[PDB]
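Engineer: Sending over a structure as structure tokens; questions will come in a sec.
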Amino acid sequence: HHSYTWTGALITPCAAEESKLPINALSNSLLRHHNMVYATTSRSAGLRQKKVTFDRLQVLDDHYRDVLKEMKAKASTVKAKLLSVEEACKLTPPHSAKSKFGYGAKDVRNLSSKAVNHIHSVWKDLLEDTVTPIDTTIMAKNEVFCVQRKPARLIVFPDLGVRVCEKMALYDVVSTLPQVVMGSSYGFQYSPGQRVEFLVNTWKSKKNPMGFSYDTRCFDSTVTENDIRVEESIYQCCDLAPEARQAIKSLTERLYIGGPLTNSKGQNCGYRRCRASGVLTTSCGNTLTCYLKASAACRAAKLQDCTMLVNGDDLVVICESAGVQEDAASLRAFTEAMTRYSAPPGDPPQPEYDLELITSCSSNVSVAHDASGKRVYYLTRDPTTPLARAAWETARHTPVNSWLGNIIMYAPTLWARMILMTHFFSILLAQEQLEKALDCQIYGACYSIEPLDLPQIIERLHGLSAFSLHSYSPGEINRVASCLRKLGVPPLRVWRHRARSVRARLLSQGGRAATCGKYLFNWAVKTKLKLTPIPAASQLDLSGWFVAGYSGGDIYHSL
Ligand SMILES: Cc1ccc(S(=O)(=O)NC2=NC(=O)/C(=C/c3ccc(C)o3)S2)cc1
């Protein structure tokens, strides 16, 4: 019952890899301690293979089955539709991994006969073959981090022709079923502010609030064949077309459960018997299995009024405290249960009685004040990784601009406004690329966004308060200040100074550019403006922005 088996072939790169932070003329103005930023590469794939390769054991008791039966009863009320080959295609990212059968993402999006005929041949093979394992490619992701060096993560994905077929049979399911089964516990249905809201209201629901985060040690590797089959049984509970049921069954047996691993060179690296990180059901699967295991664990551990918030493999639990002494005990029992369900923790979970001290989705709740001086809760996080990535994207263009994604998700934060906004807008101005659409990610899905619409976007997601927050918490202030010293990032006084400059320049521009300068940097000027609502704000269709998670799902939404 090992998560993986390796032949011995190395996981090879499909192009040149950079580990050292690239440096240009704009680098120093943002970060000076360059040697602290790095990117993971193949050179460490070997190290990761050892950490994710182990034997999984499972003991399923009555609590587990009782929770599963409840989840299935809700799943039965779901009606999912089959997507046409045309629809699935328009959901394919413009720069997704090209197929090894004579066509690419560009051909898919354009509905090229070659790509369409191949996708149809794959779909037919799926309905007729429910046993032959589907091939997958294993790659070492190139992610940027700040020292303390972690080994590169592994991404496993099937050929483009298959990815389009997954969408057709499962897109609607992974987009609607999660919220029906888990209700308010499904995290991907909330925007940053809504997540904070649900968290605060829940915490205030308990007489004596007690919460903790649960970090599983390499969740994907703990996912067993049983878990993947249970996932399929839940999908099958939905009202689906017979053709969709067949495809879902086939994808499960042939791909989701396991399959052979092939490096970029074409060599078999081994076999997978755990969760594939690069399939459409990765987010939904991880969320359903994590919610199922934790729900049962809360019953085994005897937690009281346990409310959960699940986002893929990330779990948050808020319940009624029974005393600092009991909490610690129950929590330990919870862990044991989870472990028995094949979900061992990497780091021992610790009970918290302070909301702001609980970190989930790499983020935490915090408080600041708006113009009126009213206390306002917002979602923030440790800026280390976001800044390290900003340094990299400062000297190197990337497929996904994290700085943009981060601004959108953390616009109300001190670090995002003060540094990310000031820095990147300064650059956009110098290159006159303000109206140039850029790609970023939100819950794993890829979105094309124009920097000039940021003000309207932020208003819709966070509210005008995002443009006037001040007097942050000491805890937040120190964490930001510390990170700045660590990386060697200029102080507030510097950014404020640069912001007035960028602001004055944006105003001069006029139109959307003036709007950006007025709302995004109003915090820099001594004489703050009124900052009223924005007209075109409600013109964008931010519908599918916060519905579900698609991490590794190769999903693209044309905004
Ligand atoms: C993006 C932004 C930047 C600055 C402001 S503010 O008007 O100077 N009010 C603040 N409140 C704090 O908690 C702050 C942290 C803080 C205090 C001292 C240092 C170095 O950082 S500043 C507002 C918004």
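We number each residue from 1, going along the chain as drawn.
Placed from the backbone N, Cα and C atoms, the Cβ positions cover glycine too.
According to Swiss-Prot, the feature Mg(2+) 2 binding site maps to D215, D313, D314, an assignment based on a curator's inference. Among the mutagenesis experiments that Swiss-Prot reports, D215 to C, G or N (Swiss-Prot position 2639) is described with the note: Complete loss of RdRp activity. Quoted from Swiss-Prot, the note on the mutagenesis of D220 to G or N (Swiss-Prot position 2644) is: Complete loss of RdRp activity. One entry in Swiss-Prot concerns the mutagenesis experiment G278 to D, L or R (Swiss-Prot position 2702). Its note says: Complete loss of RdRp activity. For the mutagenesis of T281 to V (Swiss-Prot position 2705), Swiss-Prot gives this note: Almost complete loss of RdRp activity. The structure shown keeps the original residue. For the published mutagenesis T282 to C (Swiss-Prot position 2706), Swiss-Prot gives the following note: Almost complete loss of RdRp activity. In Swiss-Prot, the entry for mutagenesis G312 to A or C (Swiss-Prot position 2736) states: Almost complete loss of RdRp activity. The structure shown retains the original residue.
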Engineer: What same-chain residues, at least 6 away in sequence, bring their CB to under 8 Å of the CB of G312 (mutagenesis position)?
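Structural biologist: In sequence order, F219, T282, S283, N286, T287, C290, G549, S551 meet the Cβ cut-off.
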Engineer: Write out the long-range same-chain contacts of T281 (mutagenesis position), meaning residues 6 or more apart in sequence whose Cβ is under 8 Å from its Cβ.
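Structural biologist: Once residues fewer than 6 apart are set aside, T281 (mutagenesis position) is near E166, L170, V174, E231, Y256, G553.
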Engineer: Nearest by CA distance to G278 (mutagenesis position): which of the recorded positions is it, out of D215, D220, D313, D314?
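Structural biologist: Out of the listed candidates, the nearest Cα belongs to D220.
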Engineer: For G278 (mutagenesis position), just count the other CB atoms lying within 10 A of its CB, please.
Structural biologist: 21
Engineer: Which residues, in sequence order, are found in the same chain with Cβ within 8 Å of the centroid defined by the Cβ atoms of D215, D313, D314 at the Mg(2+) 2 site, excluding those residues themselves?
Structural biologist: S213, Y214, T216, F219, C290, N311, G312, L315, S360
Engineer: Count, for each of the recorded positions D215, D220, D313, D314, the other C-beta atoms lying within 10 angstroms of its own C-beta, and report the residue with the smallest count.
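Structural biologist: Per-residue Cβ counts within 10 Å for the recorded positions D215, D220, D313, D314 bottom out at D215.
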Engineer: To the nearest whole angstrom, what is the C-alpha distance linking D215 (mutagenesis position) and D314 (Mg(2+) 2 binding site)?
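Structural biologist: Per the Cα atoms, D215 (mutagenesis position) and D314 (Mg(2+) 2 binding site) stand 7 Å apart.
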Engineer: Which whole-number value in Å describes the separation of the CA atoms of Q148 and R149, between which 5 residues are not modelled?
Structural biologist: 6
Engineer: I'd like the Cβ neighbour count for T282 (mutagenesis position), meaning other Cβ atoms within 10 Å of its Cβ, all protein chains included.
Structural biologist: 26
Engineer: Could you tell me the C-alpha distance between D313 (Mg(2+) 2 binding site) and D220 (mutagenesis position) in angstrom, no decimals?
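Structural biologist: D220 (mutagenesis position) has its Cα 8 Å from the Cα of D313 (Mg(2+) 2 binding site).
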Engineer: Could you check what DSSP calls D215 (mutagenesis position) once collapsed to helix, strand or coil?
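Structural biologist: Once the DSSP labels are grouped into three classes, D215 (mutagenesis position) ends up as coil.
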Engineer: How many whole Å apart are the CA atoms of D220 (mutagenesis position) and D314 (Mg(2+) 2 binding site)?
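Structural biologist: For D220 (mutagenesis position) versus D314 (Mg(2+) 2 binding site), the Cα atoms are 12 Å apart.
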